[PDB]
Amino acid sequence: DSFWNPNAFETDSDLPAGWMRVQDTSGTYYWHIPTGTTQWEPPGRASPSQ
């Protein structure tokens, strides 16, 4: 609506594959499409040290 700002109401920001970003009345959580399980933190398992 405003020059197509970068924020606007697009999708999430950049979750992993199989994870969604929803905004329930409790807060914005994550919906797991593969297992269907739900979470509340940004899933990003990345250990470049091991």
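All chain A residue numbers match Swiss-Prot; in order, they span 241-290.
This deposition comes from solution NMR.
In case you wondered, yes, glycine gets a Cβ from its N, Cα and C as well.
Residue counts for the domain 'WW' (253-285) under DSSP (helix as H, G, I; strand as E, B; rest coil) come to 0 helix, 14 strand, 19 coil. The domain 'WW' annotation in Swiss-Prot covers 253-285.
For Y269 (mutagenesis position), the same-chain residues that are 6 or more apart in sequence and have a Cβ closer than 8 Å to its Cβ are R261, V262, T278, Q279, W280. The note that Swiss-Prot attaches to the published mutagenesis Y269 to F is: No effect on phosphorylation by ABL1.
For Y270 to F, Swiss-Prot lists a mutagenesis experiment annotated as follows: No effect on phosphorylation by ABL1. Its Cβ placed at the centre, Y270 (mutagenesis position) has 19 other Cβ atoms within 10 Å.
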